[PDB]
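Here is the structure we will look at, set down as structure tokens.
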Amino acid sequence: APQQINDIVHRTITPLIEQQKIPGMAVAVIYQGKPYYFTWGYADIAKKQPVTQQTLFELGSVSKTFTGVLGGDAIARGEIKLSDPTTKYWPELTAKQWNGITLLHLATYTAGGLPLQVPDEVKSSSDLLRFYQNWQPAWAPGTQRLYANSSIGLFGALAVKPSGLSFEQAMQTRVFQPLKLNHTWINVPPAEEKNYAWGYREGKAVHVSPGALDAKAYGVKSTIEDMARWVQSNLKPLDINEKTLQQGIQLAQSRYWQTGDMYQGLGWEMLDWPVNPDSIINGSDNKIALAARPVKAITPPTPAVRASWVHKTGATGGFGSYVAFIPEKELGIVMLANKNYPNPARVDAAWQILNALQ
Ligand SMILES: OB(O)c1cc2ccccc2s1
């Protein structure tokens, strides 16, 4: 890589790793649209397996960006509309509190206080129907944003219904494959197990716990090379050959709601560029990021703004991930770690790097 990229990455990420005691890390910097890769440490401590360009990391909630884009793609295909009632695609969801709750609300966490987590006891299809049928809202739809797996997870599940495909097969065939994300999986196949990093929590090797809607809300595993391609695809959507996917990526970066200085897309979150770094750093702390916030509708949504900081944090028990990019500058970063460390440290590091290079 150019010396300036190597310099800021080494001065920023290498000490971050020491500070946070991260066992293994992969970073990609996209600069003038071209990817550069950086690796540290071990994918598997016990086996002394190094992190490589081939190492799969758990993306955690960075998966929500794939769900958002898949949903965007279904819209572009004319299969779903965000204005449609949730009940249009789940006719058995008949309970009165769902009247007025649309796919937009599910996708953007604005249904009125759907919970962060589906309770662990909720497993089967019948359990899931019961949970949503019994759920009572904290607020009217389209008034408050509460970041929630139960919200966007259900959006992902319903978005694929008209296609008839499973969520996994829609994602594979409509997003991963056209973008040549050849080492990106919702379910890691046996052939990839040797490349699947262990996560580390309290010094113990761990992989993500199964859950209802895991595939839709936090279930993607990917390599640093595939994630760099994901960034390139989101930096320059109108260069993707598949027309509905091009549009789907664009729709996921539309601004649907505003809270403070942030805007909610489909999976992606956005701020106007240039940003106050303290806003994104402090704003990424879970005490803010998981709190209810009042939203103003952007009526109608602003199409993807090139002058944006577009980003998403992700965590599982054993992994911490971050992706951020600025389409105007053809600039982006992916940080994948096999320890879950605080969000503000990730964002701070990403800001130092991208602000040096913009
Ligand atoms: O990485 B995300 O922001 C997630 C938040 C939660 C909360 C509970 C369970 C699983 C997840 S993934």
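Using Swiss-Prot numbers, chain A covers 20-377, in order.
Per deposition record, X-ray crystallography, 1.6 Å.
Here the Cβ of each residue, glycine as well, is placed from N, Cα and C on the backbone.
According to Swiss-Prot, the protein carries these features:
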BINDING   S80, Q136, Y166, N168, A334, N359  beta-lactam binding site
ACT_SITE  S80  active site, acyl-ester intermediate
MUTAGEN   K83 to R  Lowers activity more than 2000-fold
MUTAGEN   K83 to Q or T  Lowers activity more than 1000-fold and increases protein stability
MUTAGEN   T86 to I  Increases activity about 200-fold with respect to cefotaxime. Reduces activity about 8-fold with respect to cephalothin. Reduces thermodynamic stability
MUTAGEN   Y166 to E  Lowers activity more than 1000-fold
MUTAGEN   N168 to D or H  Lowers activity more than 1000-fold
MUTAGEN   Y237 to G  Increases activity about 180-fold with respect to cefotaxime. Reduces activity about 100-fold with respect to cephalothin. Reduces thermodynamic stability
MUTAGEN   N305 to A  Reduces binding affinity of inhibitor compound 1 about 17-fold
MUTAGEN   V314 to E  Increases activity about 100-fold with respect to cefotaxime. Reduces activity about 5-fold with respect to cephalothin. Reduces thermodynamic stability
MUTAGEN   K331 to A  Lowers activity more than 1000-fold
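Across the structure, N168 (mutagenesis position) and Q136 (beta-lactam binding site) place their CA atoms 6 angstrom apart. Close to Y237 (mutagenesis position), meaning Cα to Cα within 10 A, are the following binding-site residues out of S80, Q136, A334, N359: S80, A334. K331 (mutagenesis position) is 8 Å away from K83 (mutagenesis position) when you measure Cα to Cα. In this structure, the recorded positions that sit close to ligand 1, with a C-beta under 6 angstroms from any of its atoms, are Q136, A334, chosen from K83, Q136, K331, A334, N359. Of all residue pairs in the beta-lactam-binding list (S80, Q136, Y166, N168, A334, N359), the one with the greatest Cα separation is 19 Å apart. You'll find the Cα of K331 (mutagenesis position) roughly 8 Å from the Cα of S80 (beta-lactam binding site). Ranking the binding-site residues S80, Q136, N359 by the distance of their Cα atoms from the Cα of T86 (mutagenesis position) places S80 first. Mapped onto three states, the DSSP output places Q136 (beta-lactam binding site) in coil. Looking at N359 (beta-lactam binding site) and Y166 (mutagenesis position), their Cα atoms lie 19 Å from each other. DSSP gives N359 (beta-lactam binding site) a coil state; it is part of no helix or strand.
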